[PDB]
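Peer 1: Dropping the structure in here first, questions after.
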Amino acid sequence: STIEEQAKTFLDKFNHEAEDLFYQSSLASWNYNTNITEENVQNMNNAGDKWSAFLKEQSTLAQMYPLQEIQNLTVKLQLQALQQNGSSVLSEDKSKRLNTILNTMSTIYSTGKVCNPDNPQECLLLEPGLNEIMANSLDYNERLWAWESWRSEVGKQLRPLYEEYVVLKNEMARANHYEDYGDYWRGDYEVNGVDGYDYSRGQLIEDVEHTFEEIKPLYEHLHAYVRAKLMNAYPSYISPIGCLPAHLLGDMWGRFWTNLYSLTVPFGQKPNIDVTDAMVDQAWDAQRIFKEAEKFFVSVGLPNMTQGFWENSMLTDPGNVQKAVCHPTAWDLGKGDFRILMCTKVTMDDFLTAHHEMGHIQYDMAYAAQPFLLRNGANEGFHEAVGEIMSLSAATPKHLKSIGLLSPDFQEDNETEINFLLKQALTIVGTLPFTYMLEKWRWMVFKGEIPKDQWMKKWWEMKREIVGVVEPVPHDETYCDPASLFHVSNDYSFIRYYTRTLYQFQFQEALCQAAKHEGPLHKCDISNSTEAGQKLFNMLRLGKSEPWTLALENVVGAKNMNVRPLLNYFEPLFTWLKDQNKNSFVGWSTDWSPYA
Amino acid sequence: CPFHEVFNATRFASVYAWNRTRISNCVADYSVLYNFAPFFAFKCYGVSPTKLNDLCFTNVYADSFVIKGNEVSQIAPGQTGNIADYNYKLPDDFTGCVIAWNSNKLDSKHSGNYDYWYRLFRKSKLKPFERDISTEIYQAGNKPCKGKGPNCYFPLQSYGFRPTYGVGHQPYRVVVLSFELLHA
Ligand SMILES: *[C@@H]1O[C@H](CO)[C@@H](O[C@@H]2O[C@H](CO)[C@@H](O[C@@H]3O[C@H](CO)[C@@H](O)[C@H](O)[C@@H]3O)[C@H](O)[C@H]2NC(C)=O)[C@H](O)[C@H]1NC(C)=O
Ligand SMILES: *[C@@H]1O[C@H](CO)[C@@H](O[C@@H]2O[C@H](CO)[C@@H](O[C@@H]3O[C@H](CO)[C@@H](O)[C@H](O)[C@@H]3O)[C@H](O)[C@H]2NC(C)=O)[C@H](O)[C@H]1NC(C)=O
Ligand SMILES: *[C@@H]1O[C@H](CO)[C@@H](O[C@@H]2O[C@H](CO)[C@@H](O)[C@H](O)[C@H]2NC(C)=O)[C@H](O)[C@H]1NC(C)=O
Ligand SMILES: *[C@@H]1O[C@H](CO)[C@@H](O)[C@H](O)[C@H]1NC(C)=O
Ligand SMILES: *[C@@H]1O[C@H](CO)[C@@H](O)[C@H](O)[C@H]1NC(C)=O
Ligand SMILES: *[C@@H]1O[C@H](CO)[C@@H](O)[C@H](O)[C@H]1NC(C)=O
Ligand SMILES: *[C@@H]1O[C@H](CO)[C@@H](O)[C@H](O)[C@H]1NC(C)=O
Ligand SMILES: *[C@@H]1O[C@H](CO)[C@@H](O)[C@H](O)[C@H]1NC(C)=O
Ligand SMILES: [Zn+2]
């Protein structure tokens, strides 16, 4: 006769309907992903349409129960997930316009190609094509040509579309009793209810600013070292004190700096660790790699793979008879169906990717007991962090020596550790400012502090002030540079990566401390340590049923984001950089530009 | 004695309409079912089987269930849950044996075995050895009800068994031999 009982019954019905519908959709999607055939596409389309129709029908009936009359803090989260008007607040024509504009943007991004001048019959796509030029070329004019071209052909065909996209998304966000679309995305971290763990939507900006204010010295030293080393490959293109050009970062946008290892290696004479020859000399296969990964995961006390996973999940490419999409992915079809889809080769990179995907599968398997609506991570950053901690822990030389893939007489020196630390730093430390700046610019644009005619005047201005990169050619308001990315042209958030990177090192430090480890953090293996696994389990099985602050506190011991473990992980590299660059200058000035 | 028709049939009944199969007028030889049917579940809460020669049964009842995987633990005295409270309730002083076995090879289908049903909603609790076949719609609000639509919901929902489910979701043919010793 109350409202709580009616809400409970409604969720009870929805829980049993959604399971069957979602399982049918997921099975159809997997069947399509295995092959490439017309009837599979037809089945996938039918299943997806049915699932979307059911979800839309069930969404409407959930608004009858007021949110203020229910005090349970568990069904309230599910109702809040269901009571959300998706895009129906506006009129039908506006919704149709929004769907059309999104589809047009996606189509424009997907099928964009650039042609070499005076050669209309020779045109290259982004992948393959421009990516190979960006990642494997030491020339100067070619890199600048590709960098300017791709943006010139793509961004101007997306900017007018993006203006209407922003306007309509703001209209929908205000219709949904929010401030803007940026507030709509920041709401993922919002926690209301139980006292002592509240997290307002506006606290995220302050937390990110405070945490990033501490990373600056290490990034400054790394930037100075990279700038000093790159003056040997481009002698007359890098300022002694200026900012690094964005077209010489080994990537189209500068997201990662991994492709600069061959230019900035400290000791090129001593080789790195590569067990590919050991893998070949003992006749290893994909099954052996996967069983070794399973052994590593069971070494810490976690459960192992279900029998069906060894049957329904393909491990190697079928060949020319079939046609699949080789892309690693952990599939949770529901109702006890967990699968891995990856074409495996005998290589160390696959040896680490298997661990990453199996960590994904373990995390998915952890929270199978929760209701359907709560079967996800605490936020949008826990999942990849749990995946990546195992990958970081499994590459230690001690583990390689223990499993017999390396010579027992290989005397590990204090010179290869610097190489490994630098290689890890170039791909971990060098991406946080980029993500932070992109999210800050997007939030400022959505909020309204930046008028429509002052977009790019800020976009290149923040770069020089944060990332330390300068545009090689001037730009006007016609260009839309951020839309060239996959996560900007298509509607996707970008603050996931910063939080994931900050969480992974904190978790690694907590586990290493719990494992009674003595020495530097970079030589830590969580193998043969039960105490290092059970603690992690306390976070694995919670899911979305509890605020992310409580989940983070259950492992690390602190309820807020922290950066000290990240700097502790790179301490000897920091000392070596401090010793090396005593005769150089740290810092950059925003006055030097390549074009002026 | 008929155990072949009781254990080796093509189709069984749903849990909401469980067949109270009557066993009578014969000699107990189910040891072949030890070997022919590898019962993975065998729990006897009453007398020991070794005492079964001292007292035999004539009007004994048998039950045929088709339920999920993570549910055989719910078929036990003193247990709670959806099936125990709405579908089949055993008494605290239960003298019988629960037996279950996997049935992927003959109770699962690629399309879906939409032939086994189970109760979900009811405005009361059950009592030991009670069966309900009612199909009237369930009321949830104050207003009187005629047909589905608003809060009113239908009382029955079917299963979706498939051969590629996990161990906890594959159908288990569960003979809850709740054979009553006190009545025979
Ligand atoms: C908010 O609602 C949830 C359910 O939506 C409540 O959680 C439920 O709490 C009850 C206890 O009141 C649990 O019942 C269990 O019953 C078995 C019967 O044997 C008993 O052994 C257990 O110890 C337990 O009492 C029920 O499992 C649990 N369900 C879930 C999904 O959590 C929650 O208590 C409500 N919040 C408040 C503050 O009451
Ligand atoms: C988005 O969700 C909100 C609820 O969170 C929906 O608001 C509800 O919309 C209905 C229909 O417009 C309103 O019913 C009407 O209310 C007026 C004023 O009370 C009354 O005079 C009419 O007879 C009719 O009952 C309802 O009040 C309103 N409730 C709230 C809390 O806003 C909205 O419809 C959703 N938008 C969609 C689905 O596009
Ligand atoms: C985790 O512990 C196991 C068990 O002690 C280690 O495997 C042993 O390695 C030693 C190497 O000296 C062998 O002598 C033993 O035979 C191995 N155990 C078994 C059961 O064969 C394993 O090396 C440890 N892993 C790490 C990373 O330290
Ligand atoms: C995949 O394709 C092959 C031939 O192209 C076909 O024999 C097989 O049944 C297909 N399987 C699925 C799941 O579509
Ligand atoms: C790990 O996998 C092995 C291989 O089947 C299995 O015997 C063992 O039970 C698994 N460990 C756990 C904790 O499930
Ligand atoms: C390694 O240890 C040696 C000890 O002789 C020391 O001279 C050297 O500075 C240390 N660091 C590197 C990078 O070699
Ligand atoms: C059960 O049925 C199968 C199929 O008809 C048959 O092969 C088998 O012998 C039967 N066993 C029993 C219990 O008689
Ligand atoms: C119950 O089982 C008996 C014996 O096999 C059979 O004669 C009868 O038709 C069944 N009744 C129902 C309701 O399934
Ligand atoms: Zn991942």
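The first residue you see is number 1, and the count goes up from there.
This entry, so its header tells us, was determined using electron microscopy, 2.9 Å.
Heads up, the Cβ atoms here are built off N, Cα and C, so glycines get one too.
For reference, Swiss-Prot lists these features for the protein:
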type: VARIANT; residues: B:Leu33 to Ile (Swiss-Prot position 368); note: In strain: Omicron/XBB.1.5, Omicron/EG.5.1
type: MUTAGEN; residues: B:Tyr118 to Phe (Swiss-Prot position 453); note: Decreased HLA binding to NF9 epitope. Increased binding affinity to human ACE2
type: VARIANT; residues: B:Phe121 to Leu (Swiss-Prot position 456); note: In strain: Omicron/EG.5.1
type: MUTAGEN; residues: B:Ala140 to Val (Swiss-Prot position 475); note: Increased resistance to neutralizing antibodies
type: VARIANT; residues: B:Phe154 to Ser (Swiss-Prot position 490); note: In strain: Lambda/C.37, Omicron/BQ.1.1, Omicron/XBB.1.5, Omicron/EG.5.1
type: MUTAGEN; residues: B:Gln157 to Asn (Swiss-Prot position 493); note: Reduced host ACE2-binding affinity in vitro
type: MUTAGEN; residues: B:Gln157 to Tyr (Swiss-Prot position 493); note: Reduced host ACE2-binding affinity in vitro
type: VARIANT; residues: B:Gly160 to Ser (Swiss-Prot position 496); note: In strain: Omicron/BA.1
type: MUTAGEN; residues: B:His183 to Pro (Swiss-Prot position 519); note: Increased resistance to human covalescent sera neutralization
Peer 1: Within 10 Å of the Cβ of B:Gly160 (variant position), how many other Cβ atoms are there?
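Peer 2: Its Cβ has 22 other Cβ atoms within 10 Å.
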Peer 1: Among the recorded positions B:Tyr118, B:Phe121, B:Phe154, which residue has the fewest other Cβ atoms within 10 Å of its own Cβ?
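Peer 2: Among the recorded positions B:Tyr118, B:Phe121, B:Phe154, the sparsest Cβ neighbourhood within 10 Å belongs to B:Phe154.
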Peer 1: Check each of B:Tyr118, B:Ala140, B:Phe154, B:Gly160 (the recorded positions) against chain A and write down, in sequence order, those whose C-beta lies under 8 A from a C-beta there; write 'none' if there are none.
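Peer 2: The recorded positions close to chain A are B:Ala140, B:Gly160.
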Peer 1: Are there recorded positions among B:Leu33, B:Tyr118, B:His183 that sit within 10 Å of B:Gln157 (mutagenesis position), Cα to Cα? If so, list them; otherwise say none.
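Peer 2: Matched recorded positions: B:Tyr118, sequence order.
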Peer 1: Whole-number Å only: compute the distance from the Cα of B:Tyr118 (mutagenesis position) to the Cα of B:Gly160 (variant position).
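Peer 2: About 12 Å separate the Cα atoms of these two residues.
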Peer 1: What's the CA-CA gap between B:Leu33 (variant position) and B:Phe154 (variant position) in angstrom, rounded?
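Peer 2: It is 39 Å, counting Cα to Cα.
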Peer 1: Near B:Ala140 (mutagenesis position), which residues of its own chain have a C-beta under 8 A away, given they sit six or more steps off in sequence?
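Peer 2: In sequence order, the residues whose Cβ lies under 8 Å from that of B:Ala140 (mutagenesis position) (at least 6 apart) are B:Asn151, B:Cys152, B:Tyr153.
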Peer 1: Which of the variant positions B:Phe121, B:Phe154, B:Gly160 has its Cα closest in space to the Cα of B:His183 (mutagenesis position)?
Peer 2: B:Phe121
Peer 1: Mind giving me a neighbour count for B:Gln157 (mutagenesis position)? Other Cβ atoms within 10 Å of its Cβ, every protein chain shown.
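Peer 2: The answer is 17 other Cβ atoms.
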Peer 1: Look up B:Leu33 (variant position) in the DSSP assignment and report helix, strand or coil.
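Peer 2: Looking at the DSSP assignment, B:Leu33 (variant position) belongs to a helix.
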Peer 1: Including all protein chains shown, what's the count of other C-beta atoms within 10 A of the C-beta of B:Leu33 (variant position)?
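Peer 2: There are 18 such Cβ atoms around B:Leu33 (variant position).
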Peer 1: Just the number: how many Å between the Cα atoms of B:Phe121 (variant position) and B:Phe154 (variant position)?
Peer 2: 8
